[PDB]
Every structure is written in structure tokens, then in C-alpha cells.
Amino acid sequence: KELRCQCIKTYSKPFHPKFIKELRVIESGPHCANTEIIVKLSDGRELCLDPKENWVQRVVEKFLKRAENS
């Protein structure tokens, strides 16, 4: 339950939020100096995204709005 940084790299090409089915956002803290954003894609693969990129912020928000609305 208490893990060091889970991401070794972030995925740098924008993609459409339709391909995200689960999101985890882990704020920085003693476990990891960086906030980590980990997405699970439709097919089950997992990648990490740079929380500072605008496109990332927007994709996460679009996923959240869709998920919240069922």
C-alpha cells in the first residue's frame, strides 16, 4: 500500500481520453518527489503521464467528466 515512485517514464504523445478506463493520481510526498498520474488504457496497459503538461491535464479532466456521467 505504501510504494516508492511507480513511474519510470511518462508517455509524451497526446492521445484521446476514450482510451482511458481508469485513472490514479498520487500526490507527491515522502514516497515520491513527483506527483504521478497513471492511466489504464482500454486494453489494460498502463502508462504514466506528466501532470504538468496541459494536454495531460485536459485529457484527465475529459476522462473524469465522462466517467462521472456514467
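Numbers in chain A track Swiss-Prot; the residues on display, in order, are 30-99.
Per deposition record, X-ray crystallography, 1.0 Å.
Even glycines carry a Cβ here, placed using N, Cα and C.
Annotated features, as they stand in Swiss-Prot:
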MUTAGEN   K91 to A  Decreases heparin-binding activity. Impairs heparin-binding activity and leukocyte transendothelial migration; when associated with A-94 and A-95
MUTAGEN   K94 to A  Impairs heparin-binding activity and leukocyte transendothelial migration; when associated with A-91 and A-95
MUTAGEN   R95 to A  Impairs heparin-binding activity and leukocyte transendothelial migration; when associated with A-91 and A-94
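Sequence features, as recorded in Swiss-Prot, placed on the structure.
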residue : record               : Cβ within 10 Å
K91     : mutagenesis position : 14
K94     : mutagenesis position : 10
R95     : mutagenesis position : 12
